[PDB]
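Inspection log for the structure reproduced underneath, given as structure tokens.
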Amino acid sequence: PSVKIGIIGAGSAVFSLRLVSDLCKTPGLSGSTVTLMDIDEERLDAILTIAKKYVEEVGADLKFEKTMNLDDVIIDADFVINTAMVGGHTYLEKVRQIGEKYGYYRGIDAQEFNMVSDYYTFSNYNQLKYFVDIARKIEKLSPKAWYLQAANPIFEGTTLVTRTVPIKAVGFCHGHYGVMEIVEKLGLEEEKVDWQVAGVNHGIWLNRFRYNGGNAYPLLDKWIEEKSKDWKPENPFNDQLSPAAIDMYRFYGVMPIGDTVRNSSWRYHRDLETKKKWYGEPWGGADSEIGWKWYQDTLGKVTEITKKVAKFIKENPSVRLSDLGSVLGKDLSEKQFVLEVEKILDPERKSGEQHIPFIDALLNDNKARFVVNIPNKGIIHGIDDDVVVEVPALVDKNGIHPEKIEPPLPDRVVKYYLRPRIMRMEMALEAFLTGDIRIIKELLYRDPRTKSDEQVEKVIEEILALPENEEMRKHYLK
Amino acid sequence: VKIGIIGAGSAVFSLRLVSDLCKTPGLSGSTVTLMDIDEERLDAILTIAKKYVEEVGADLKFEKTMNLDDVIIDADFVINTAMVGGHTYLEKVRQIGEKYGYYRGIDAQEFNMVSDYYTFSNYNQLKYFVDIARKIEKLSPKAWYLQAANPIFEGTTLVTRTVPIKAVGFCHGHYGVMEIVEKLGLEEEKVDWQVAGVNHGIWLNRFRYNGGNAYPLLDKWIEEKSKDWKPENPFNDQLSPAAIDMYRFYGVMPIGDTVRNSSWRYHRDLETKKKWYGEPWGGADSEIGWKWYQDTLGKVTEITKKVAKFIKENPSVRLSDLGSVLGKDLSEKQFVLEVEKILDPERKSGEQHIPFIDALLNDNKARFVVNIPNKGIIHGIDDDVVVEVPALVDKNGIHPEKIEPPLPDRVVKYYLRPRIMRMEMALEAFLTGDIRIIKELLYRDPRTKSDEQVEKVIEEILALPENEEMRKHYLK
Ligand SMILES: NC(=O)c1ccc[n+]([C@@H]2O[C@H](COP(=O)([O-])OP(=O)(O)OC[C@H]3O[C@@H](n4cnc5c(N)ncnc54)[C@H](O)[C@@H]3O)[C@@H](O)[C@H]2O)c1
Ligand SMILES: NC(=O)c1ccc[n+]([C@@H]2O[C@H](COP(=O)([O-])OP(=O)(O)OC[C@H]3O[C@@H](n4cnc5c(N)ncnc54)[C@H](O)[C@@H]3O)[C@@H](O)[C@H]2O)c1
Ligand SMILES: OC[C@H]1O[C@H](O[C@H]2[C@H](O)[C@@H](O)[C@@H](O)O[C@@H]2CO)[C@H](O)[C@@H](O)[C@@H]1O
Ligand SMILES: OC[C@H]1O[C@H](O[C@H]2[C@H](O)[C@@H](O)[C@@H](O)O[C@@H]2CO)[C@H](O)[C@@H](O)[C@@H]1O
């Protein structure tokens, strides 16, 4: 039979096309039916146009279905992948501005160890509620389907779903590929490196880093001593080897990986100039207003180009996606988009997203190593059983088999980084589940940016008064 | 039985143990060795102590020593009430912190506002706890180490994790329960209560009366009488707005010093302290309230020196008759009465050290609130973190109570865990000598504005003359 895979938030083109192309490149999953769902009809139609073109151009037999309805993407599904962001970037920025208006630089959701700009955990009640609503619908309509959480917040979200809805659920992220930048900068062969990461999503550490039967951190130490002085970031997100990362490594004893670097204490984020010092010129990292605008702009351009490409495919039914950049111009935006298209068109190249390989491991026993977000259940020492952690695991027809963490994470990481980060995840979930507004007020009473009780009352009142937050306000009413 | 007391110059503490020892028939015949480095305060307490013993006719031998080894050898119990550096060092360091923008000093942290409860700048104090403990292990391995000196939480956790001797911490904070009982008008013998947490971080997890939940009675009091509440002194904050507010969030009442140990919300500035802890002092941890307390300490020491002098000037006179020889001088007669008041207050002191010793040696069993390694008593806390919980003590030792109902999750997750993390920082800095731990505490402090501020406040504290070994310890 045809494996049914549903994608919520399918309008996110690059992601959907990566999943679609990976499926086409996976023998055991050929013939699958992909239901694409979104609330934005234009973005939805655009991805359907491009995905259908792709499948035909490459000779695949993948079938598609379109819907704007949650029930249709879930009914009969074997896997449900959620990449939706309720409220979009417009909601994120309106809230951030309200925060800054009341003295909270970068918004109230930016907290010690969670500076990632689109990783809201308190003001995005609607996003958290959608995760739960999807999970409950899966429980009711397709009880044996897997819920694959791709949207942020992955840590809070996956913990919330696994603790409250009895379905199979896992979160997936690309964060760990930061390991590959370190390996390449040290001139080491990836296949010769024995690595392991552990922590929570966007809060992971390189607990094991060996090369040729020995601890390889000395090689990183050599790189820091001899070459870090010449280090420069290529874009706002290129901070794996920034002063912030190195300094965290020096204190904790292991390297923070990926977005974990952005998720430092307030020390590296007191102001723009401080951000530039730790994350590099000219942006001050992805989470400054400069760096975040850089990001928002690239996203806008990607959506523009997708819409253009879709339009053109419909008007020029004979054009081939491989005739890319003959239709598209040559500005940075377009050239990058063509590189992406070429990678998805290459039959021997997988995208790197873990969703499809995960499905193939489970259904066809093509086992592989994954970095997954699952309930801890003792994997990481010192963390509660029901806290979702991000760790490596072998996955096969018999399911997810967590690796043993070794060497274990250093005590400093567990005691001084993960524990406070978990405490704020616990507050976010307790506020969400109980509707007790004093949990959110407590988070702000302890926030270093808070100067008075009036400030806390006002920022909360304004966020709860936004039109899209009517049910959130009622949920929090005493 | 030999009992050694380190820091015996701590007048109130010493005279209260003297008084209780005299009233404990089971410990008659005991030898008490008083030790301090301040010869003057030491002689005064020894002079008053022997004079009191004579008076009431108790059978106790009191001696003094300025030597740590002598107070420990042959001892069955070693009680530490000493504060290395004294209040002088405390204020010296606090002034430095404030110079660099840390109101009330860098040791004032979320959930640890108690002004004399230093945990990072008082390296010398922490090292003494360990030095005392190692000597006990060396010289009198079977002695019990009883810690009265602060910080009890960090200190007792430090000692129990590193030295294999019997150690327990004792405090009087839990008595806040009695104030609640009295204000609600309840018969004490009908109240079934329990507290649990860490030292100066305990909560009334159980509060029942005649078998039913008694919190509704506190709710009644809050709703009908709190608006008329006013504190009698800077420390009288058990039923303050701060306490009530913590109770409303956490679900259980914070007890004793726990009330002082709130988040920065109630301590942003003096006016905020007044709002939460009451007029006119703003609690014991404002500059006004703390000064009020410092004044009481100075007064007590002056009193004991004046009286010790009179005792020597009038060798044949009994303590209770000393006023009789000071003639028309009411001030001097009042000094003697002041001292007698310390020895025999109108209401019992409640100090647990003597009862504890009597419980262990003579099996005169009782309920105590002790600081001991957790070992699963409080769920969610590591086995080697020292907690403050109730226990039955008898000939067979300490018998911890089962905590029931358990502390609410909010208390464990949002109060104890962060508090414990800072205890872990304090201990790691002390044990490893890695100054980056102390810098990390300050990088996260809401009062910190820059790296240079952190470097300089730490450098100045490390450059004090009393801190040469501390500076050496944190080097490299
Ligand atoms: N931007 C990225 O490349 C990226 C990478 C990794 C993870 N994520 C996470 O994925 C989520 C979305 O990513 P984004 O930045 O492209 O945001 P986005 O606003 O573009 O959301 C993407 C898709 O979600 C759809 N959507 C919104 N509300 C929906 C609803 N109620 N039901 C179904 N679909 C809905 C949108 O219309 C859109 O097509 C966020 O939580 C984000 O943090 C994004
Ligand atoms: N557990 C409780 O119930 C409780 C109650 C009040 C105070 N305290 C604690 O008791 C300690 C002292 O209280 P205090 O206000 O009297 O302080 P203090 O400094 O005035 O007196 C303590 C005594 O320590 C002595 N001392 C200093 N260094 C010494 C050393 N190296 N060896 C021996 N003795 C030494 C002093 O000379 C002094 O007589 C502090 O840590 C304080 O926080 C605890
Ligand atoms: O905060 C935005 C987005 O950032 C991260 O993803 C980055 C990734 O780290 C970069 O290496 C590059 O691949 O672009 C990504 C965004 O396209 C977070 O991992 C992600 O969750 C977050 O939404
Ligand atoms: O911070 C000084 C001192 O305060 C507390 O002791 C109080 C006690 O709680 C009161 O009940 C009353 O007895 O006065 C004491 C001060 O004399 C702390 O409990 C103690 O540890 C601390 O040193």
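Going by Swiss-Prot, the residues shown for chain B are 4-479, listed in order.
Method of determination (from the header): X-ray crystallography, 1.9 Å.
Even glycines carry a Cβ here, placed using N, Cα and C.
What Swiss-Prot records for B:4-70 is NAD(+) binding site. What Swiss-Prot says about the mutagenesis result for B:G10 to A is this: Reduced activity. 300-fold reduction of the binding affinity for NAD(+). No change in substrate affinity. One mutagenesis experiment catalogued in Swiss-Prot, B:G12 to A, is accompanied by this note: No change in activity and substrate affinity. 5-fold reduction of the binding affinity for NAD(+). According to Swiss-Prot, the mutagenesis experiment B:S13 to A carries the following note: Highly reduced activity. 10-fold reduction of the binding affinity for NAD(+). No change in substrate affinity. According to Swiss-Prot, the feature substrate binding site maps to B:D119, B:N153. The Mn(2+) binding site annotation in Swiss-Prot covers B:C174, B:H203. Residues or ranges marked as active site, proton donor by Swiss-Prot on the basis of a curator's inference: B:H175.
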Of B:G10, B:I40, B:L49, B:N153, chain A-adjacent recorded positions (C-beta under 8 angstroms): none
For B:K67 (NAD(+) binding site): DSSP state (helix, strand, coil): strand
Spatial neighbours, same chain, of B:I40 (NAD(+) binding site) - Cβ under 8 Å, 6+ residues apart: B:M69
Nearest-integer angstrom distance between the alpha carbons (Cα) of B:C174 (Mn(2+) binding site) and B:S13 (mutagenesis position): 15
Among B:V4, B:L49, B:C174, the one of these binding-site residues whose Cβ has the fewest neighbouring Cβ atoms within 10 Å: B:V4
Cα-Cα distance linking B:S22 (NAD(+) binding site) and B:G12 (mutagenesis position), given in Å to the nearest integer: 15
Sequence-ordered binding-site residues from B:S31, B:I40, B:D119 with Cβ under 6 Å of an atom of ligand 2: B:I40, B:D119
Winner by Cβ contact number (other Cβ atoms within 10 Å) across the recorded positions B:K67, B:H175, B:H203: B:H203
Entries of B:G12, B:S13, B:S22, B:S31, B:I40 (recorded positions) sitting next to ligand 4, with Cβ under 6 Å as the cut-off: none
Fewest other C-beta atoms within 10 angstroms, as judged across B:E58, B:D119, which are the binding-site residues: B:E58
Closest of B:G10, B:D119, B:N153 to B:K67 (NAD(+) binding site), Cα positions, recorded positions only: B:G10
Cα-nearest neighbour of B:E58 (NAD(+) binding site) within the listed recorded positions, B:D119, B:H175, B:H203: B:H175
Which same-chain residues, if any, lie at least 6 apart from B:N153 (substrate binding site) yet have Cβ under 8 Å of it: B:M86, B:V117, B:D119, B:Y120, B:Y121
Rounded to the nearest Å - Cα separation of B:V4 (NAD(+) binding site) and B:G10 (mutagenesis position): 20
